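Here's the structure we're looking at; comments come further down.
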Amino acid sequence: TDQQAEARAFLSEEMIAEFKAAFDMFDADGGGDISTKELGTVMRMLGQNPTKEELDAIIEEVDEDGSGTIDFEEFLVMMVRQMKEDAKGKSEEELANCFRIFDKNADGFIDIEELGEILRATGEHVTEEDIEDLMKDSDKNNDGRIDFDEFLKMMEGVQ
Amino acid sequence: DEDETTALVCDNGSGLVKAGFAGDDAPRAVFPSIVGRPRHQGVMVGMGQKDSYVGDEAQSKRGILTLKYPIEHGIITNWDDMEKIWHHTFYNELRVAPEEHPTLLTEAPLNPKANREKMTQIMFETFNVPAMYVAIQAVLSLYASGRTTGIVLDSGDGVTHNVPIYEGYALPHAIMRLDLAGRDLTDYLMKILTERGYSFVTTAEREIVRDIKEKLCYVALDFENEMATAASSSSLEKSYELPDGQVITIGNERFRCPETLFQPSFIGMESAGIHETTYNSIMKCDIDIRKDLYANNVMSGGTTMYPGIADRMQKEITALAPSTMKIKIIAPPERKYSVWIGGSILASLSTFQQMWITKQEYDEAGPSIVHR
Amino acid sequence: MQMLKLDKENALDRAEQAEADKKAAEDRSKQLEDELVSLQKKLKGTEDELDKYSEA
Amino acid sequence: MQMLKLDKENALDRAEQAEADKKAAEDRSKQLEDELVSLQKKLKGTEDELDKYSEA
Amino acid sequence: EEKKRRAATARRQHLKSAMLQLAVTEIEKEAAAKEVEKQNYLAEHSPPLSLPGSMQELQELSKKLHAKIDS
Amino acid sequence: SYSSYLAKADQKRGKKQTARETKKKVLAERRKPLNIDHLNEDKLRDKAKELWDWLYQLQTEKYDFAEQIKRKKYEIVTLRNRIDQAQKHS
Ligand SMILES: [Ca+2]
Ligand SMILES: [Ca+2]
Ligand SMILES: [Ca+2]
Ligand SMILES: [Ca+2]
């Protein structure tokens, strides 16, 4: 129930509103929870073809009451974890891409040169000091370059 | 990565636990398989009252606790005390939370069906691991030496075994167990060394006889004319310096200790010895598979580390085997962790994912599921 | 038959000699490798007795 | 003839294998023996730096 | 006691965001351009087919293609 | 180390020969003879293009599988730098 807490804390009425409408369609009989079968039907409508094992695992992932079914609460939890994972994937993908664009020389790094270029390539006004400064702040392993790890870190937050 | 990083490998022994992450080359954690229970009420400075102690804190503080060994001869004998060693392994030694890590465990050669079901019951129901798997120890040792058919002589702290394996299936009716191992071997050295005119009187004298056994002991080939050599008194002798100055000398007994593994008669054992037992396992197997087993005697275990063990075994079974046969005694250097390394390989493997027993399998099939 | 017999005996004698000095190369190897784990061990000991007496 | 030919081929293959891992035992022999004159050398040095710091 | 230092950091951010912002807009450029290369490559390796006459040609061509397919 | 030479032969030859037939088995399936020869005249027309599309079909995929490896090859380069950077035997 503690999870169902922050979970509902996370979402908005809007969210809940829709996640409910969605939950209702999952739930055939309209009883109050998705069964190992009610789920199977929706999955296929969603274009999958899970197996008994697969289904349960997907069920008991948010079944805190060992019911073997999912209620609109356990469900919101599930939606949340997903919402999370989705946003994380999209982020790292974008950054990953940005790194390849900034790299271009494909050495797997971003040297003060490229950093300058890309920076100077922005509209913004910048002098070398700015560039070397950003390098010094980003390059934690003090090797001159900026590795993907560091790039993830440095861009951590920025939009 | 989800579980590529995440698979744990725990090898439960009679003397030591070996533990770590599938992927690593060697165990992240190695420690005694004890659970100490304090004989008196009181505390260490700055700590609270402790009900129990495990591993090295139980060994170090042994004078105020009653020490207990959960695994007698490779089989788990006390399940209250084993769940204690597992708890310690996950939470303190590897410092992981178990409920998000798949766990590969090991069991012994003819481990009772009911035990494999019980440790599954405890893994899934009290530790809540995502998935687990129990491999047989000789089988992981073999596999870690690349192959799939061979016979493993496995020897650790409380048991010795011979497990003939054919295309991965350990052969139940040909497996032999000899209850004399490194533990028995340290206590015999003890006596032949007090018998050399010495005294291992305080507990700091007791413990180090075991470090003498590990560092200075040998398995001589032609143990016959090695005693004879001892007598002419060559520069065969070897003095070890104790916790203090007290330089103790060990010339001869140095090899009289591993000659116990070929002659159990040195210790009032009437059982046959390691080499004969390798052989008997082999003339208990199918006929067509006996050339395979003979060219693939894989050794694993702490007690098979005595230098020249392989040469003695080489010649021990050549001279019992039909001359038309090829003998081959593989003894790798990392052998004190073969078992573990075989598990690390297997569990980090690309194809193993489909044999993991998941909580889905369990909550649906009962402990029977993993039991096979 | 005769030719195959004679070059066979000469194959076997060269095999027997090659096994014999192999045994000898391996025994000398094993002896030196053992003398070593002993010298290298003695040394971690003299170098550790050392950082100790130099610090003291 | 046939028997003498077949146990001849098996005499030659065992000879060839026995020569091959002999070469290998001798190369490892040489390597370990050389690592040693080096470790034993390093030692007279750490033990002599020692009687010196111990006396001082 | 480095009271102003706060503005320095904000800059890196302002810049970092000027960078990402730059990235994204460049990202789709390379993307589409990339595709362009794809349709040109295909442009010549398999140009808008033009069915020949009737007799030997259609058969021939057909045999031509079919072999290339295995290729 | 020359006793391992026989391992090279056995191993390489083995795997390589395994790979071959597989490729043959696989590729063979995806192949339906040009059976249709002299059964109609306008047939060739509705036929020829179908082959044409199948070709274009394959061609386009080959191009994608290609660009893919390149992208992956770059994932590697980076994934290798992260491996070294994450060495620090300290
Ligand atoms: Ca329902
Ligand atoms: Ca429920
Ligand atoms: Ca670069
Ligand atoms: Ca860097």
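Numbers in chain A track Swiss-Prot; the residues on display, in order, are 5-163.
Using the three backbone atoms N, Cα and C, a Cβ is placed for every residue, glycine included.
In Swiss-Prot this protein carries:
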- A:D31, A:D33, A:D37, A:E42: Ca(2+) 1 binding site (BINDING)
- A:54-89: domain 'EF-hand 2' (DOMAIN)
- A:130-163: domain 'EF-hand 4' (DOMAIN)
- A:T131 to I: Decreases calcium affinity (MUTAGEN)
- A:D143, A:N145, A:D147, A:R149, A:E154: Ca(2+) 4 binding site (BINDING)
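Structure with Swiss-Prot features highlighted.
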residue : record                : DSSP class
A:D31   : Ca(2+) 1 binding site : coil
A:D37   : Ca(2+) 1 binding site : strand
A:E42   : Ca(2+) 1 binding site : helix
A:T131  : mutagenesis position  : coil
A:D143  : Ca(2+) 4 binding site : coil
A:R149  : Ca(2+) 4 binding site : coil
A:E154  : Ca(2+) 4 binding site : helix
**Asked** In angstrom units, rounded to an integer, how far apart are the Cα atoms of A:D147 (Ca(2+) 4 binding site) and A:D31 (Ca(2+) 1 binding site)?
**Response** 57
**Message:** With Cβ-Cβ distance below 8 Å and at least 6 positions apart along the chain, what are the contacts of A:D33 (Ca(2+) 1 binding site)? List them in sequence order.
**Reply:** A:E42
**Message:** When secondary structure is assigned with DSSP, how many helix, strand and coil residues does the domain 'EF-hand 2' (A:54-89) contain?
**Reply:** 22 helix, 2 strand, 12 coil
**Asked** To the nearest whole angstrom, what is the C-alpha distance linking A:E154 (Ca(2+) 4 binding site) and A:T131 (mutagenesis position)?
**Response** 23
**Request:** Using the structure shown, find which entry in A:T131, A:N145 (the recorded positions) has the sparsest Cβ neighbourhood within 10 Å.
**Result:** A:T131
**Fill in**
recorded positions A:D31, A:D33, A:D37, A:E42, A:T131, A:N145 with CB under 8 A of any chain F CB, in sequence order, are A:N145
**Request:** Pick the one among the binding-site residues A:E42, A:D143, A:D147 whose Cβ has the fewest other Cβ atoms within 10 Å in this structure.
**Result:** A:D147
**Request:** Using A:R149 (Ca(2+) 4 binding site) as the reference point, find which of the recorded positions A:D31, A:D37, A:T131 has the shortest Cα-to-Cα distance to it.
**Result:** A:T131
**Asked** Around A:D31 (Ca(2+) 1 binding site), how many other C-beta atoms are within 10 angstroms of its C-beta?
**Response** 20
**Asked** Can you tell me how far the Cα of A:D37 (Ca(2+) 1 binding site) sits from the Cα of A:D143 (Ca(2+) 4 binding site), in Å?
**Response** 51
**Fill in**
Among recorded positions A:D33, A:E42, A:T131, close to ligand 4 by Cβ (under 6 Å) are none
**In sequence order, those recorded positions of A:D31, A:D33, A:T131, A:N145, A:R149, A:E154 whose CB lies under 6 Å from ligand 1** = A:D31, A:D33
**Message:** Tell me the Cα distance separating A:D143 (Ca(2+) 4 binding site) from A:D31 (Ca(2+) 1 binding site), rounded to the nearest angstrom.
**Reply:** 52
**Prompt:** Reported as an integer number of Å, what is the Cα distance between A:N145 (Ca(2+) 4 binding site) and A:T131 (mutagenesis position)?
**Reply:** 24
